[PDB]
Amino acid sequence: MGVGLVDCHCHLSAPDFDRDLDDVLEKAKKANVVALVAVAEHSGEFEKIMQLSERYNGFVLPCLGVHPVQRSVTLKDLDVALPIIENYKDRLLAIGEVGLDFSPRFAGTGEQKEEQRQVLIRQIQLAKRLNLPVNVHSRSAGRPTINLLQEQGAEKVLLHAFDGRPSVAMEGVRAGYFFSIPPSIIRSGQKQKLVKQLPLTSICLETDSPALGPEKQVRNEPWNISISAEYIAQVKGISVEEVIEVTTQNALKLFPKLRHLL
Amino acid sequence: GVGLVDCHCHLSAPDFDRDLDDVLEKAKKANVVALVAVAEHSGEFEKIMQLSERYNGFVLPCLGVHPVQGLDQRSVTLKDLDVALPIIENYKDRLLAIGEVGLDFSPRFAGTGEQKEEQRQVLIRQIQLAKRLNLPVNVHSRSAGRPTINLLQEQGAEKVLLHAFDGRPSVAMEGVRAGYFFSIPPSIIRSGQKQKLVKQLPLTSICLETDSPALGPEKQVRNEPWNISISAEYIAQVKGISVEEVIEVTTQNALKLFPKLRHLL
Ligand code: NI
Ligand code: NI
Ligand SMILES: [Zn+2]
Ligand SMILES: [Zn+2]
Ligand SMILES: [Zn+2]
Ligand SMILES: [Zn+2]
């Protein structure tokens, strides 16, 4: 009868959870959260993610990769990360937060934009070789990211917390890409216009814990995945159980290793 | 869909003074169809009533005097209820229930037998007031589960909500047989006591609450009415049923417990 909730994108290894991660994780189980997809940002926390993956086996699923922001990412940042990913290739659910961030502060220079582009292209190629999906960031770079993903022939893709127009998002739905919705949708008008247009067959749930919570500058936790489910249910004029059943089914399609690893 | 009801919360609390409208707009987006705002002291009755006018049909007001007073805490007095009575009488027709009444037999506040009887008398009068105005009671029962449930039975209370019942399931079963309702706050995911409670508790007797700003998923972290889905999620998993079944039944139970609700929405 009852179905579980999947957090397709979160940062459990973040310094914000160092103090109470186990209490947070036990409470998430009680809050009907069946699986957590833990993503990486830098190579320095890959061991910590793989350690959480072993301690909470079948509940915390790992993702390793180098994020566009580190300062903009460099090829040198990806070089350090490649031997570690290769060592855990069989244990990963996806390539853990890769993408582009064309924010004025981080990437203003054309060289910085190409460095990001190069680091993403290699990780799309790495993912294709290891037969793994990509868990993607695209802040202020929605069309650049989607085009690059199409060009590189990415099959299983998650566009997490899509900070872009619905016309750009429609390019992704046609490309067969998935979109995760964080609980910050209840305070964000941009995320509101997005879900409106987005078909439920292409929607997944995320928190992006410790970020993108219901309140700005207040720590976000994986149990807030129900807030996302509630917002989508009301906006789509359907049952919350329908949202929970379809988004969890979408998570199983997007991440093919999930059904077995759960 | 059906919508979620927060059967017990403190929107008038000083914790919400800065961003209440942002909190309430955010709660609407989070599929919260109704909020039942309760009182603690007469000094915030005007604030609760003004809020219910501003958010008409969404914020449902409850007025009453809580067993604990002050903000160093002390036990309630008959004088505290006397100041309240003229204000409740002025808003009798606009209220959904008598707003957080009950007993608190914590060692710090009601140690003395006289303090325990002062609380008992303040509650008894409010049950009498509620019976006259034909209103339900929204009840507190910290460390006084059986004393509250017996007193309510003795006084012949018809529509009762035992909010965040902190007592044993055997004591709670006395309430279900008496036809009383029990609201569950999102602190259930961190509280073992409330975990054994819902286990035994029939869903036909369960309601949802947050008790905002208190009893959140995290201790010493502000609780907001959108956390009512966390409560619904916990109950669904434990009962091995659909979250929509919990949302539909608890809202239906809220409409039975509060007879003015269907009309006031
Ligand atoms: Ni927190
Ligand atoms: Ni807060
Ligand atoms: Zn991101
Ligand atoms: Zn992220
Ligand atoms: Zn209380
Ligand atoms: Zn209360």
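FYI, residue positions are counted from 1 along the chain as it appears here.
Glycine residues also receive a Cβ, built from the backbone N, Cα and C atoms like all the rest.
Feature list (source: Swiss-Prot):
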BINDING   A:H9, A:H11, A:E97, A:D208  Zn(2+) 1 binding site
BINDING   A:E97, A:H137, A:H160  Zn(2+) 2 binding site
MUTAGEN   A:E97 to Q (Swiss-Prot position 107)  Increases both AP endodeoxyribonuclease and 3'-exonuclease activities
MUTAGEN   A:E97 to A (Swiss-Prot position 107)  Reduces AP endodeoxyribonuclease and 3'-exonuclease activities
MUTAGEN   A:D208 to A (Swiss-Prot position 218)  Reduces both AP endodeoxyribonuclease and 3'-exonuclease activities by 30-fold
Counting only residues outside A:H9, A:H11, A:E97, A:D208 in the same chain, those with C-beta within 8 angstroms of the Zn(2+) 1 site's C-beta centroid are A:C10, A:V39, A:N135, A:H137, A:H160, A:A161, A:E206, A:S209, A:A211
Checking your reading of the structure: which of the recorded positions A:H9, A:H11, A:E97, A:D208 lie inside a 10 Å Cα sphere centred on A:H160 (Zn(2+) 2 binding site)?
A:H9, A:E97, A:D208
Distant-in-sequence Cβ neighbours of A:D208 (mutagenesis position), under 8 Å, six or more positions away:
A:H9, A:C10, A:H11, A:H160, A:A161, A:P182, A:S184, A:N220
Just need one number: Cα of A:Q70 to Cα of A:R71, in Å, whole number, across 7 unmodelled residues.
5
Output field, Zn(2+) 2 shell: CB within 8 Å of site CB centroid, site A:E97, A:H137, A:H160 dropped
A:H9, A:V39, A:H67, A:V98, A:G99, A:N135, A:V136, A:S138, A:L158, A:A161, A:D208
For the binding-site residues A:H9, A:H11, A:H160, the one whose C-beta sees the most other C-beta atoms within 10 angstroms
A:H9
Binding-site residues close to ligand 3 - of A:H9, A:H11, A:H137, only those whose C-beta is under 6 Å away
A:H137
Other C-beta atoms that fall within 10 angstroms of the C-beta of A:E97 (mutagenesis position)
26
Non-local Cβ contacts of A:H137 (Zn(2+) 2 binding site) (under 8 Å, 6 or more apart, same chain)?
A:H67, A:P68, A:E97, A:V98, A:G99, A:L100, A:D101, A:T145, A:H160, A:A161
Could you say whether, by DSSP, A:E97 (mutagenesis position) belongs to a helix, a strand or a coil region?
strand
